[PDB]
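Trainee: Structure below; questions to follow.
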Amino acid sequence: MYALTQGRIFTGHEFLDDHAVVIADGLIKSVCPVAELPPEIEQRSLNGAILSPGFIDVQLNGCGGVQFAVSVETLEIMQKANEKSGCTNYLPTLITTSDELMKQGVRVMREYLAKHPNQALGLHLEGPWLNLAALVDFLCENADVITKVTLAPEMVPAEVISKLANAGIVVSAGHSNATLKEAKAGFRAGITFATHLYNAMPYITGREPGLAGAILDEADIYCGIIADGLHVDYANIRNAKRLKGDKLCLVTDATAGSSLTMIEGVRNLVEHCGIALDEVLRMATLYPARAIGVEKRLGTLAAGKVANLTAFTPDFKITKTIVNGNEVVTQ
Amino acid sequence: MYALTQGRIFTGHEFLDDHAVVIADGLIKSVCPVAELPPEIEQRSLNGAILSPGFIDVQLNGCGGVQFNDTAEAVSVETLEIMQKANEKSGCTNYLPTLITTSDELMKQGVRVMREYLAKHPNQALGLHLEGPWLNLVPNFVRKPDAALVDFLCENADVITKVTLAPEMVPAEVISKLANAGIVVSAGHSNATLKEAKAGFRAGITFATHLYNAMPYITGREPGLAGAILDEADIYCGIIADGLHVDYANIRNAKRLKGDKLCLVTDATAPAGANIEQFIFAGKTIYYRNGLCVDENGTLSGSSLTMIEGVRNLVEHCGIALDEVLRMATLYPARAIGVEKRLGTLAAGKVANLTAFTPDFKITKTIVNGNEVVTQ
């Protein structure tokens, strides 16, 4: 048991000043004022660094020189890499149509989940239904380890989208050339998330808003966006933020095609999109968490929540990362 | 002196219930409760109809079977007064005739005609809206021809309300001169990038012509002009609510991003308040078949939208409160062309230009300068 003190701590709702976060048994015992801290506890200093729950990256193809090979070692190498940049949780993406590769993926993730709690959260299946009956049932059978699947709403029957959504899987629209009507139909069918907004989607025109236009117009649809100043012009990010409010998540379509890390993403959103650091942090934690249904366990810094945290300096350099109450990065 | 009573009256800021609007000498004397009404005044009933300031249409090519374009016989004061009478039948009491042309000669006649009209008809057709020449249908250095034009335009800023130009095709100095002469410089019919667009805003542009139309597509890498307009908080812009030129979803997205800077416009052409089957416009031959202005090819070629139709469409298809819609057809446009302290609302001193319509959106009456000009 110990407490983190001497630094601004962001809980997910506000910034606390002279408080502390006491960690115990991999969980957050409580976040209280430094005064209320019992005298018998170890105190670990933050040195002024901002302390927040670890970032949750829900769209990751690979990092630290590896891509998902589809084994648990890859999964743990990616984890160690993400930590060096404040990311404590992520979703490995599996691009494939090989029903065989999918089974191995599902199997591998399941094996990993048993060994490593609160880290790689689950699979993100991209394909087959893209645009660039046995399957559906298979996917639902393994909804316990398949967190989300990306498909093109034009290329898929609505019944397929419903089944996936009822199995508790997050169905995402992406790599599509869908019209607004086509897009809206997929939302009614159960889709509740869109993969990296503005990318792999049609252009927005006045006559046809397209999928992006639909995502922007649908208030109840979460969606990720790549803040690297390369895949999406910052002006579009600002426009999206205003239209999507609390439904916009920061993602790094990171690979070995961006090379963006989450703090880099946080920095870019704060110094180029004029979004308050407070909101940006929610876009890298609370919102993604909320989007994949793990919020009552990972979105914030609160009693009972898993102790996955990250701390960085005002100039955006990771000073420390904590996974399950254990310091794993010290800078 | 008389007062309008018995109907919801929208002032521009809120809806009043048991109040009245007293008109006198073409002006609005005051908007007070029916009780506070002196006993010696004539009372005109609205019959439950909503009463609001007349609509201001800042992008109009023609209506009632006439256009203020092409043939030099059309660009006259009679056309200007026919368009006015037409607009009234649909609640529009003020507008800006658009003149598409590069004929320095046609421009002079236009400027001259507007000036003649302005002397005869106060608070109606407000001024010219020059579209072209600096467009991009097919460099911050100013050429010689640019200069003669610019200087001419500034000389006549008194009757030239706004000009539409493509920010890529024009030196910044030209945009500043126009803006300093008091003219509203608008971005439109452009293929400008966001950077190009932003440069024109810093140069003085403060308005964009019919958003999403005659502009590039918005992509992730390049937001384009539309993306810039949406991102710039201090830029007013018009938008065509006919469910044809812009999908209603884009309108909703724009409304949310532009807040009080979005104006309802009808890129209306001759068919508007008429029974025309086909007509010429911009050299192209356009057909009005199925309330849809198209060309030989079948491409959208203008609109036949009237302002109440626009108001109706925004209320029943964009989920925008009637209150806001009305601001988009009055207060905002007014604010955009700088006539707000005279026409945007129903308040003491403001010109008495009003329109009244039933809940099902039918104009029951239009008042210009305190005079009933439409009764239904």
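So for chain B, numbering is Swiss-Prot's, and the shown residues are 1-138, 145-382, in order.
Cβ coordinates come from backbone N, Cα and C, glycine included.
Sharing the features that Swiss-Prot gives for it:
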MUTAGEN   B:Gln59 to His  Large decrease in catalytic activity and substrate affinity, and increase in the average amount of Zn bound to the protein, suggesting that an additional metal ion can bind to this mutant; when associated with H-61
MUTAGEN   B:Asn61 to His  Large decrease in catalytic activity and substrate affinity, and increase in the average amount of Zn bound to the protein, suggesting that an additional metal ion can bind to this mutant; when associated with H-59
MUTAGEN   B:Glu131 to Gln or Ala  Large reduction in the amount of the metal cofactor bound to the enzyme
BINDING   B:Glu131, B:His195, B:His216  Zn(2+) binding site
MUTAGEN   B:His251 to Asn  500-fold decrease in catalytic efficiency
MUTAGEN   B:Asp273 to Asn or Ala  Loss of catalytic activity
ACT_SITE  B:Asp273  active site, proton donor/acceptor
Trainee: Since the deposited structure skips 6 residues after B:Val138 and picks up again at B:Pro145, how long is the Cα gap in Å?
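Mentor: Taking the Cα of each end residue, the distance is 17 Å.
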Trainee: Helix, strand or coil by DSSP: which one applies to B:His195 (Zn(2+) binding site)?
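Mentor: In three-state terms, B:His195 (Zn(2+) binding site) counts as coil.
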Trainee: Would you mind reading off the Cα separation of B:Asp273 (mutagenesis position) from B:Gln59 (mutagenesis position), to the nearest angstrom?
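Mentor: Answer for this pair: 6 Å between alpha carbons.
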Trainee: In sequence order, which residues at least six apart in the same chain have a CB under 8 Å from the CB of B:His195 (Zn(2+) binding site)?
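Mentor: Long-range Cβ contacts: B:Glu131, B:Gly132, B:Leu135, B:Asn136, B:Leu137, B:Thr170, B:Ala172, B:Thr215, B:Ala220.
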Trainee: Taking CB atoms only, which of the recorded positions B:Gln59, B:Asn61, B:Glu131, B:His195, B:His251, B:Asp273 fall under 8 A from chain A?
Mentor: B:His251
Trainee: Would you kindly give the Cα-Cα distance separating B:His216 (Zn(2+) binding site) and B:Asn61 (mutagenesis position), rounded to the nearest Å?
Mentor: 13
Trainee: To test your reading of the Zn(2+) site: which residues beyond B:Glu131, B:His195, B:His216, same chain only, put their Cβ within 8 Å of the Cβ centroid of those residues?
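Mentor: Here the nearby residues are B:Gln59, B:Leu135, B:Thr170, B:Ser192, B:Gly194, B:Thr215, B:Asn219, B:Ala220, B:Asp273.
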Trainee: Between B:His251 (mutagenesis position) and B:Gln59 (mutagenesis position), find the distance joining the two CA atoms and give it rounded to the nearest Å.
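Mentor: B:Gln59 (mutagenesis position) has its Cα 14 Å from the Cα of B:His251 (mutagenesis position).
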Trainee: Using Cβ atoms only, which residues of the same chain lie under 8 Å from B:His216 (Zn(2+) binding site) while being at least 6 residues apart in sequence?
Mentor: B:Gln59, B:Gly194, B:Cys243, B:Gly244, B:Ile245, B:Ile246, B:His251, B:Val271, B:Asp273
Trainee: Neighbour count, 10 Å Cβ-Cβ cut-off, for B:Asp273 (mutagenesis position): what number do you get?
Mentor: 25
Trainee: So for B:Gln59 (mutagenesis position), how many other CB atoms are inside 10 Å of its CB?
Mentor: 26
Trainee: When a 10 Å sphere is centred on the Cβ of B:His251 (mutagenesis position), how many other Cβ atoms does it contain?
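Mentor: Step by step: centre on the Cβ of B:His251 (mutagenesis position), count other Cβ atoms within 10 Å, giving 23.
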Trainee: Give me the count of other Cβ atoms within 10 A of the Cβ belonging to B:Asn61 (mutagenesis position).
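Mentor: The answer is 24.
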Trainee: Give the three-state DSSP assignment (helix, strand or coil) for B:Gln59 (mutagenesis position).
Mentor: strand
